[PDB]
Every structure is written in structure tokens, then in C-alpha cells.
Amino acid sequence: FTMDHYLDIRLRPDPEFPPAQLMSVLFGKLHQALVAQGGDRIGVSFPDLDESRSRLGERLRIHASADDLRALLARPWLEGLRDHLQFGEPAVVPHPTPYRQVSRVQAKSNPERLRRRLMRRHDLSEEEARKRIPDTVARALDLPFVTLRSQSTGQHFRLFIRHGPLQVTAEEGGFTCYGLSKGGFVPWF
RNA sequence: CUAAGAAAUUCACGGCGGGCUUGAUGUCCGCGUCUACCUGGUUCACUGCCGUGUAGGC
């Protein structure tokens, strides 16, 4: 009733398995696919496949109702792989209630950028640009890693995804997707 | 209840100096070292509508 279709993809094993890079190419091809389609009406999740909360799953599930799904990256609208997945076909969802959330976050682990932005913003001096308020004392960080090289005009990002409150508490009908490529309230298993 | 039981050695010095080891020599001949490999599980990156304001953006 929220977005009632799912694709239980299973990335097969392969003697080349950089998971950051496999999910990088997959999420990047998905980015290309949905910016070619166009629309803030799509869902993406990652079911309970992260055993620890360090790794990330070897699976995926896309949540678009009928038309965006069948027209977007699917059996039509080429993936360009069709061999490394051998995936299936979607169908209607059951009735769970884990409160349905996923999230994107990014942190700061390179104060060179911040000091350079200070130097650029109002022509800061080197001594204060060195000790006004960097975070040289401690380097923040985030656990779940995916690489996702730049869509264009850039270089290797390192994107972080935190599963939101997945509590068996309630449910609500909210927006379709936040960010750009990531649904909002999404059914979870 | 110890062949027990005890015990101040203490003082100084000129080893001196001289010298031909000499000549000579043929190491001399060989040699199959092979064979196959994923550096990949990682580059926390230039910005900026930013909030320098530790959450905030592709």
C-alpha cells in the first residue's frame, strides 16, 4: 500500500568481488537509469543482509509501483549486465510494519576542504585557517561504505547509507523519495 | 666443644749496547638450472547554492 512492488535481487558470487565497486557500478547505473527516466517517484532499500552493521547486503529491492518500474532499469531499459545477476521478477508486497525508513549521511574526514573554504570565503589568514576551528584533532567517520565514482566532473566519492528507524512501531504515508535516488518510507523485511 | 684457643714483615733499587734473510717458479680442463602465478577488499575527493554555526547539501 506504500509502494507495493519489490525485486529480491541477489548479486551472485564472482571471483572479482569488490562489494563497494559492485554496488558502485550498480547504484551508478541506477542513477543513470532514473535520471534518464526522470521523476522523484521511486524507492530503494537494503534488507536485513548487513549481518554486522559494517558490511552491506548482497541484495537490493526497488520499490516503484507499476509504470516507473516496468519502464526503468528492469528486464527492459537495459542494465548492460544480464549475466552477473540472473535476477527475477517483481510482485505484490505482504503486510509488515517495521516503520519503513532508510537514510543518507555524509561526514567530514578531510579538514583541508574546510580550511580552504575559509581561505576562500573571506580571505582568512594562515594561522587562523590553521587553528580557527578545523577538526584536525579527530577524524569523523561512518561505517557502511559504497564507492560511487562521480557521475561526471569529479572523482571517487565514498557514500554512506544508514538504515533509519526500523522499529516495529507504526507506519505513515509520506513522500516518495528524498535525496535523488533513494525512496522515503519504504517497506522493509 | 673444631692439632682448639693468639699473632702487623718492612723496607730501596738504571738491564744496558750492535746487527742485510736471501734468491726462482705455468693451476689447468667441462657445464641446460628449469616450471605456473589476478595486488586486490579498496583514493573518507575537487566543492557549494553551506551552516565558518560539528547536524546541512550532487
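Going from the start of the chain as shown, residues are counted 1 onward.
Technique stated in the header: electron microscopy, 3.4 Å.
Yeah, the Cβs are placed from backbone N, Cα and C, and that goes for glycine too.
Look at Swiss-Prot and you will find A:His31 tagged as active site, proton acceptor. Taking the Cβ of A:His31 (active site, proton acceptor) as centre and 10 Å as the limit, one finds 15 other Cβ atoms among all the protein chains shown. A:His31 (active site, proton acceptor) falls within a helical segment according to DSSP.
Annotation of the published mutagenesis A:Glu51 to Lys (Swiss-Prot position 49) in Swiss-Prot: Restores biofilm formation upon phage infection, crRNA forms; the original residue is retained in the structure shown. Within its own chain, A:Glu51 (mutagenesis position) has no residue 6 or more apart in sequence whose C-beta sits under 8 angstroms from its own. Secondary structure at A:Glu51 (mutagenesis position), taken from DSSP and collapsed to helix, strand or coil, is coil.
While the structure shown retains the original residue, Swiss-Prot records the mutagenesis experiment A:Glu51 to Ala (Swiss-Prot position 49) with this note: No biofilm formation upon phage infection, no crRNA formed.
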